[PDB]
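S.K.: After the structure tokens below, expect a handful of questions from me.
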Amino acid sequence: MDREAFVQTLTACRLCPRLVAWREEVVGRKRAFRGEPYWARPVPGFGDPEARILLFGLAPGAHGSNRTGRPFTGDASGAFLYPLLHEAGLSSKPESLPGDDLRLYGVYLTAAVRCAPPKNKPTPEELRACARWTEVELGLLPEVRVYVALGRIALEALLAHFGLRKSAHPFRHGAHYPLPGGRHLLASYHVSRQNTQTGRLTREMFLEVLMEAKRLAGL
Ligand SMILES: O=c1ccn([C@H]2C[C@H](O)[C@@H](COP(=O)(O)O)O2)c(=O)[nH]1
Ligand code: SF4
């Protein structure tokens, strides 16, 4: 199927009972955004349809992409990620807001799970379920040369997708695994608030990951 079909069928998905309920249940839960329109549905990837770099997150934030409808947009993750994408020379502007004219240069953003999970922690069953969408979504991006896993779970999802052993591709910030055909898998700490607020993942550290992705992608 093409992108239009992918988005239409993905957004209708109701496979995970806990997530179908939660993505809607959280609407209005945060008073700060109560009254605001909520996507409250599976989140389609965002970016260059001819991307050479793919950033792979874990799952939507209840009041982030589950609210705005665009990956990482609306919460702490996007506040950290989007400005760095711009500094790395991979986007048109530092901020990401639904309905804006933001464009990514050869980069596409998505995640292993596409519906907001409680505690931002999907279950193995939910991860196994959404893998069907990872197959469809990555199938629409044949030009990708570098896959950047944001966190251990995202890395494991990519390893499963490519039939790679967890043992031989351990998770650590800065890990780099070459794949057949000049492709590359890069691992980074997730850009969640926990890692960024504590300093575990610094802005310079993430910019370094993006610069490496650019180099490896021939950008
Ligand atoms: O090179 C490209 C082309 C389109 N996109 C995405 C960005 C927007 O969501 C739409 C196009 O938005 P617009 O600014 O209206 O041309 O598709 C991108 O990220 N990079
Ligand atoms: S997480 Fe994925 S598989 Fe589960 S309901 Fe959402 S879109 Fe469907």
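Header entry for method reads X-ray crystallography, 1.5 Å.
Cβ coordinates come from backbone N, Cα and C, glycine included.
Pasting the relevant annotations from Swiss-Prot:
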{"type": "BINDING", "residues": "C13, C16, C115, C130", "note": "[4Fe-4S] cluster binding site"}
{"type": "MUTAGEN", "residues": "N120 to E", "note": "Strong decrease in UDG, HDG and XDG activities"}
{"type": "MUTAGEN", "residues": "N120 to A", "note": "Loss of XDG activity. Decrease in UDG and HDG activities"}
{"type": "MUTAGEN", "residues": "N120 to Q", "note": "Loss of XDG activity. Strong decrease in UDG and HDG activities"}
{"type": "MUTAGEN", "residues": "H190 to A", "note": "Loss of UDG, HDG and XDG activities"}
S.K.: Considering only the recorded positions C16, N120, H190, which possess a Cβ situated under 6 angstroms from at least one atom of ligand 2?
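M.R.: List returned for ligand 2: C16.
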S.K.: Count the other Cβ atoms sitting within 10 Å of the Cβ of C130 ([4Fe-4S] cluster binding site), across every protein chain shown.
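M.R.: Taking every protein chain into account, the count is 25.
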S.K.: For each of the recorded positions (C115, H190), count the other CB atoms lying within 10 A of its CB, then report the residue with the highest count.
M.R.: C115
S.K.: Whose Cβ lies within 8 Å of the mean position of the Cβ atoms of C13, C16, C115, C130, the [4Fe-4S] cluster site, other than those residues?
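M.R.: For the [4Fe-4S] cluster site the neighbour list reads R14, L15, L19, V20, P42, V113, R114, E126, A129, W133.
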S.K.: List, in sequence order, the same-chain residues at least six positions removed whose CB sits under 8 Å from that of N120 (mutagenesis position)?
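M.R.: Non-local contacts for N120 (mutagenesis position): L58, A59, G61, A62, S192.
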S.K.: Which Cβ among the binding-site residues (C13, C16) has the fewest C-beta neighbours inside 10 Å?
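M.R.: Counting other Cβ atoms within 10 Å of each of the binding-site residues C13, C16 gives the minimum at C13.
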S.K.: Rounded to a whole number, how many Å is the Cα of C115 ([4Fe-4S] cluster binding site) away from the Cα of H190 (mutagenesis position)?
M.R.: 17
S.K.: What is the interatomic distance between the Cα atoms of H190 (mutagenesis position) and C130 ([4Fe-4S] cluster binding site), given in whole Å?
M.R.: 19
